[PDB]
Amino acid sequence: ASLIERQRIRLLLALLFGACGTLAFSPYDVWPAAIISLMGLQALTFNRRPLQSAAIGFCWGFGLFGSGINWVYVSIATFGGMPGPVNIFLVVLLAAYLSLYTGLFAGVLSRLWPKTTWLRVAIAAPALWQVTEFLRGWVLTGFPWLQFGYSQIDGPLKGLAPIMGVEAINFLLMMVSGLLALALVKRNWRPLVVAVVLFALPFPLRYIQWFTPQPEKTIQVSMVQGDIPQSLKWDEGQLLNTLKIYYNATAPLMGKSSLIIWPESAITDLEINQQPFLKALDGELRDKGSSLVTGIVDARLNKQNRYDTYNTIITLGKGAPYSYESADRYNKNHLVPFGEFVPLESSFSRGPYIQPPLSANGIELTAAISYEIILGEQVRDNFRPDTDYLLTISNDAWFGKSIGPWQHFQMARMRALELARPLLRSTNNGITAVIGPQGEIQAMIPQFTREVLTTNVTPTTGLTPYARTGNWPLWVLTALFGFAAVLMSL
Ligand SMILES: CCCCCCCC/C=C/CCCCCCCC(=O)OC[C@@H](O)CO
Ligand SMILES: CCCCCCCC/C=C/CCCCCCCC(=O)OC[C@@H](O)CO
Ligand SMILES: CCCCCCCC/C=C/CCCCCCCC(=O)OC[C@H](O)CO
Ligand SMILES: CCCCCCCC/C=C\CCCCCCCC(=O)OC[C@H](O)CO
Ligand SMILES: CCCCCCCCCCCCCCCC(=O)O
Ligand SMILES: CCCCCCCCCCCCCCCC(=O)O
Ligand SMILES: [Cl-]
Ligand SMILES: [Mg+2]
């Protein structure tokens, strides 16, 4: 009974509608919850003053991020080792910082398009949501966690991703959710019909196969989930058992699996420190028909008498003879704030933004370390037409035993769909899996086990429209909409 037009009631409902958006992502996977969450954001800001709207947008974000990324508590607790209330204080600060961008979006949309109208809801909102979400993923190196439409990896809109990227699905979901909110508030059937047509049109695109599989190039791949406990991983006494654990798991696979993979920083020692182990392993792998890629840390002495420490992937074995001077390697480019460096200016150095694909046993792998797999444009920029598989290695203990590793895993799936390549995901303990060229999960082992995933995987060829272009077609769309919306407010 009309309680909705009290500002404090709008703030509370925004928290609920924002929290509802968390159900859209893995492991919950209720993709309609993304539309309901966006409907609340669009509707709760109708007929509000700009700062009233910004507060509602902030509270929507606080429910979304407060419920969606509170697993970073485990990251902070594992990193800092401080009492609980201290880590809660930092988590609330994180969710509050990210909610500035959802409040930015609501405040500006209310300031420039105050009226409840199709223009505000279907033209201005998706274009401005694209800008404010870019800023969230760019400012201070950014944190673009939780974009709806990553929830469409198994949904009716998935065919959009190979054409224009996952951000196109962010764009369309906001558009459709606005017109549903518009139809509800104005009690009008026309915006609902347009919303249904807009939602339904991209459905036949999921029956498009942009890739060409190569069945006779199929190889057996093994991914060693060593499951080193995080409290022990970097202890100096653990190093010798870690190398034992991984070598013993790999020995029965040599000569059977063409490609063997160890996860991020599996060898918890400097690369210069392990030349005896690496050289011996390389020869045994070459003598059998096998190849190995593994994570490690590299403190490399540079031209100016100093060491740049990297989070790196190295290659060994058949078709990739190991050498400390070999260019057949990958250095992490996008480091994690506080975890791997500090925003001010022992830290990690960054590899180049674009690095060549890894080569191993005649296989070409486009690599990204952990978090980097969510950087869709960056993964696309490193992709090459001759890339056979996408590769990501990660240590998802930093994501908790919670929803964290599943949200990370979900977004890695989008890379395979966007580029029409199989994705090899090797992790220390959290969701090791092979993803097919359409985002489907071909093989997977349970978390928190010490075992290896061995299966057949088939490489693909072909270029999706998104692999050809990248983000610029969507950007010219938000520019055309932004130009039109700004002029329409004449
Ligand atoms: C003529 C050439 C155009 C080239 C550019 C085209 C770019 C794509 C444009 C798509 C626009 C989609 C707009 C969708 C707009 C929906 C408006 C609506 O539902 O209004 C309901 C009210 O009327 C009820 O009273
Ligand atoms: C605050 C005022 C009102 C704003 C309304 C929304 C305006 C949106 C317009 C933005 C224009 C930005 C144009 C930026 C164009 C850059 C193109 C680009 O970066 O392409 C991607 C590359 O990776 C290549 O693939
Ligand atoms: C003082 C200035 C403050 C600037 C603040 C910048 C805002 C963005 C911060 C995001 C932190 C996100 C932390 C999320 C934890 C991810 C950890 C991770 O991905 O690590 C996996 C892998 O093991 C590692 O290589
Ligand atoms: C308002 C400004 C923005 C708000 C800022 C407040 C948030 C700070 C919270 C946690 C920092 C601790 C980060 C811990 C990151 C996880 C550790 C990690 O990822 O380690 C990587 C690995 O150890 C090496 O490869
Ligand atoms: C179609 C579903 C509609 C559901 C509407 C009510 C949503 C309430 C649930 C909010 C999400 C809470 C998730 C908490 C998980 C977490 O914080 O770890
Ligand atoms: C702040 C005053 C101008 C505001 C104009 C709004 C549109 C420009 C805002 C900057 C975001 C554009 C970033 C593009 C980056 C890229 O395309 O890769
Ligand atoms: Cl680690
Ligand atoms: Mg080539």
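Numbering of chain A is taken from Swiss-Prot, so the residues present carry the numbers 4-348, 363-507, in order.
If you're wondering, the header gives X-ray crystallography, 2.1 Å.
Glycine is no exception: its Cβ is also placed from the backbone N, Cα and C atoms.
Under a cutoff of 8 A between CB atoms, and with a sequence separation of 6+ in the same chain, the neighbours of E267 (active site, proton acceptor) are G298, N314, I386, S387, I410, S411, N412, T444, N445. If you look up Swiss-Prot, you'll see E267 marked as active site, proton acceptor.
What Swiss-Prot records for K335 is active site. Under 8 Å, Cβ to Cβ, and six or more positions away along its own chain, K335 (active site) finds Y313, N314, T315, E343, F365, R367, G368, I386, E389.
There are 22 other CB atoms within 10 A of the CB of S78 (mutagenesis position), with all protein chains counted. Among the mutagenesis entries in Swiss-Prot is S78 to W, noted as: Loss of activity.
Looking at Swiss-Prot, the entry for mutagenesis of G145 to A says: Loss of activity. When Cβ atoms from all protein chains are considered, those within 10 Å of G145 (mutagenesis position) total 15, not counting its own.
In this structure, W148 (mutagenesis position) belongs to neither helix nor strand by DSSP; it is coil. Its own atom aside, the Cβ of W148 (mutagenesis position) has 21 Cβ atoms within 10 angstroms in the protein chains shown. Quoted from Swiss-Prot, the note attached to the mutagenesis of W148 to A states: Loss of activity.
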Taking the Cα atoms as reference points, how far is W148 (mutagenesis position) from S78 (mutagenesis position) in Å?
15
Could you tell me the whole-number distance in angstrom separating the Cα atoms of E348 and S363, on either side of the 14 residues that were not modelled?
13
